Amino acid sequence: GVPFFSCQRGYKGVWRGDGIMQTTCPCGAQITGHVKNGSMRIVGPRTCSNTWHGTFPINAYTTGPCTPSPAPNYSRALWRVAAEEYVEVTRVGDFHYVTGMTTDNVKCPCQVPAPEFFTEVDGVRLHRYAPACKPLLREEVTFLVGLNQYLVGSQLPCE
Amino acid sequence: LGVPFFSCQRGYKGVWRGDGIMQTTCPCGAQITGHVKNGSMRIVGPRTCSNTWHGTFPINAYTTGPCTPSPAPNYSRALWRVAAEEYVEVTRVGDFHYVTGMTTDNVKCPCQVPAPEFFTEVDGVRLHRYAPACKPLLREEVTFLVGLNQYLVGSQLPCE
Ligand SMILES: [Zn+2]
Ligand SMILES: [Zn+2]
């Protein structure tokens, strides 16, 4: 529980649903977000990086009726495809590639979902519950889409 | 205003993934604590809450803690969030699943069901902390989209 250095990188952007969000940063700071017209006003202590940056750290201690609605313009995302398994997705233009996986031969859907179904987008967590991400395997591993296997680095087949 | 028993949300009773202290608020106003160790949750709450008496834990937008439900495979119906604010109802018969309802006509959903823990709601029990309001489910004369193909409501999912 250390100020600034313990701090989770928080979300800043459009939210869906209006009302009050609350969370606790890993430093110990309680952060309040007031969401009105999709836009969040942050209230926090000056002991937390999130207060300075206008951001809201989403995690297992987040409460409130709203959810992030991120822009579809991300570079990388973490996508939870099984109970404790993740795939990393890299976007280039309108195309999406699996550039990493937590375990060899993860089964994933052939199409990326909308950005708010991602557990993380560019290092920012979007989901309240998320299991720990094991080390991402980025070489000589394969993912499954139905009955077809593809080497890491491969575009998702439904494009 | 929250009323003992009448306001109470239907809570989860089952296996939990992760160990630690879970915390939630029932719509009746009760604060429910769950101590989770080795898959099992110990429920603490007031005599005023239907969840305390059933030994259940209501999962909602005011739930906190490091654990998630691991629901049982023998569920009948489930709510599956297939788009940002759209749901499909899934009915399970044997090892086979059917889309028996949808919140909007022509919803695009995946061709395969995920494991039960990825469902928003299983047999009237909410499993996720954040979930959008479910619109009335359309059960007659609607279709869903898997890629380019259309399927009528009641149809089995493509991949099985
Ligand atoms: Zn902080
Ligand atoms: Zn209650």
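Using the numbering of Swiss-Prot, the residues shown for chain A are 2005-2163, in order.
Method on record in the header is X-ray crystallography, 2.2 Å.
From the backbone N, Cα and C atoms, a Cβ is placed for every residue, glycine too.
The annotation Zn(2+) 2 binding site is assigned in Swiss-Prot to A:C2011, A:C2029, A:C2031, A:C2052 on the grounds of experimental evidence. Under its mutagenesis annotations, Swiss-Prot gives A:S2158 to A the following note: No effect on replication.
Sequence features, as recorded in Swiss-Prot, placed on the structure.
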residue: A:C2011; record: Zn(2+) 2 binding site; DSSP class: coil
residue: A:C2029; record: Zn(2+) 2 binding site; DSSP class: coil
residue: A:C2052; record: Zn(2+) 2 binding site; DSSP class: coil
residue: A:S2158; record: mutagenesis position; DSSP class: coil
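Highlighted in sequence order, A:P2007, A:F2008, A:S2010, A:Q2012, A:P2030, A:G2032, A:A2033, A:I2035, A:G2048, A:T2051, A:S2053, A:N2054, A:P2061 have their Cβ within 8 Å of the centre of the Cβ atoms of A:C2011, A:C2029, A:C2031, A:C2052, the residues recorded for Zn(2+) 2, and are not part of that set. Close to ligand 1, meaning a Cβ under 6 Å from one of its atoms, are these of the recorded positions A:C2011, A:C2031, A:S2158: A:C2011, A:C2031.
A:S2158 (mutagenesis position): 15 other CB atoms within 10 A of its CB, across all protein chains. The CA atom of A:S2158 (mutagenesis position) is located 34 Å away from the CA atom of A:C2011 (Zn(2+) 2 binding site). Counting neighbouring Cβ atoms within 10 Å of each of the binding-site residues (A:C2031, A:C2052), the lowest count belongs to A:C2031.
Each of the binding-site residues A:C2011, A:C2029 was scored by the number of other CB atoms within 10 Å of its CB, and the largest score is that of A:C2029.
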